Amino acid sequence: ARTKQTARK
Amino acid sequence: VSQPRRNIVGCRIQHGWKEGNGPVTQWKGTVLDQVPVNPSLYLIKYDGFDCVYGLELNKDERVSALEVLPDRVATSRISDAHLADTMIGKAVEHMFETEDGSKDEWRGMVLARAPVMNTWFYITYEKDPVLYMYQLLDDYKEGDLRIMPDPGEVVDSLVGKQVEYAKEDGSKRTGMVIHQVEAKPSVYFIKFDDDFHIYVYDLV
């Protein structure tokens, strides 16, 4: 349910 | 419960980031740790981004005026640690959802329990090797994480040793090692200068 989009800035 | 100066480890902060000469965008996060080999460096986790970076919050021109917030990172101790201990140092498939909603799992390794935020957990991945923090409890509970299975101490770790490698544009990554992981002594945290990300590597 997590996303790689929120991994970094 | 007192100290002469600093010791902001474990209390969240707010500061702005300026890339080159771009925009001063405002970030707030939590300081997680400091490295003893070079004590000008702190580890940070930002609300919103699961990744953890390493920044010289006071020796770096790029960081903005440093504000230390009165907000408290509620320790909020975890219900049961039995499951947490089963997966420290193992190899697990981390399920990730694309924005379209399609499936994509990455094979990675749960390094150990995190510091300051106890529910959150350290992790590194195979094709992407950097230090991330995820509440893996939530993951395993909802079903997006699975685990595949598996005498007198010697000098062991080589923390503080500067390293070098070979890259393409006539350049080599230059950094140093900063940590020996408790679960597997083979891997180490390494920090490469001109980069603000913490890498987890197996040095055999």
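Residue numbering for chain B follows Swiss-Prot; the residues present correspond to positions 46-195, 206-259, in that order.
The way this entry was determined, per its header, is X-ray crystallography, 3.5 Å.
Cβ atoms here come from the backbone N, Cα and C positions, even for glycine.
Listed features, source Swiss-Prot:
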type    : residues               : note
MUTAGEN : B:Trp72 to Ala or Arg  : Impaired binding to histone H3K4me3 and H3R8me2a and impaired ability to activate the Wnt signaling pathway. ecreased binding to histone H3 trimethylated at both 'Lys-4' and 'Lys-9' (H3K4me3K9me3)
MUTAGEN : B:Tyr91 to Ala         : Decreased binding to histone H3 trimethylated at both 'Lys-4' and 'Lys-9' (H3K4me3K9me3)
MUTAGEN : B:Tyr98 to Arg         : Impaired binding to histone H3K4me3 and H3R8me2a and impaired ability to activate the Wnt signaling pathway
MUTAGEN : B:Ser109 to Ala        : Impaired phosphorylation
MUTAGEN : B:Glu142 to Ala        : Impaired binding to histone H3K4me3 and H3R8me2a
MUTAGEN : B:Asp184 to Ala or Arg : Impaired binding to histone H3K4me3 and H3R8me2a
Worksheet item: What residues, ordered by sequence, lie under 8 A Cβ-to-Cβ from B:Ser109 (mutagenesis position) and sit at least six positions away in the same chain?
Response: B:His60, B:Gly61, B:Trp62, B:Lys63, B:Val69
Worksheet item: What is the number of other Cβ atoms found within 10 Å of the Cβ of B:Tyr91 (mutagenesis position)?
Response: 17
Worksheet item: Looking at the mutagenesis positions B:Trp72, B:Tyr98, which sits with the largest number of other Cβ atoms within 10 Å of its Cβ?
Response: B:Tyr98
Practice prompt. Sort out for me which one of B:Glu142, B:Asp184 has the most neighbouring CB atoms within 10 A, since those are the mutagenesis positions we care about.
Written response: B:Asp184
Worksheet item: Taking DSSP three-state, what's B:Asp184 (mutagenesis position) in: helix, strand or coil?
Response: helix
Worksheet item: Are any of B:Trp72, B:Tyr98, B:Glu142, B:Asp184 (the mutagenesis positions) within 10 Å of B:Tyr91 (mutagenesis position) when you go C-alpha to C-alpha, and if so which?
Response: B:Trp72, B:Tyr98
Worksheet, complete the sentence: B:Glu142 (mutagenesis position) sits from B:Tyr98 (mutagenesis position) (Cα to Cα, rounded, in Å) at a distance of 23
Discussion item. What is the straight-line CA distance, in whole angstrom, from B:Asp195 to B:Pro206 across the 10 unmodelled residues?
Written reply: 20
Worksheet, complete the sentence: As a whole number of Å, the Cα atom of B:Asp184 (mutagenesis position) is distant from the Cα atom of B:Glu142 (mutagenesis position) by 12
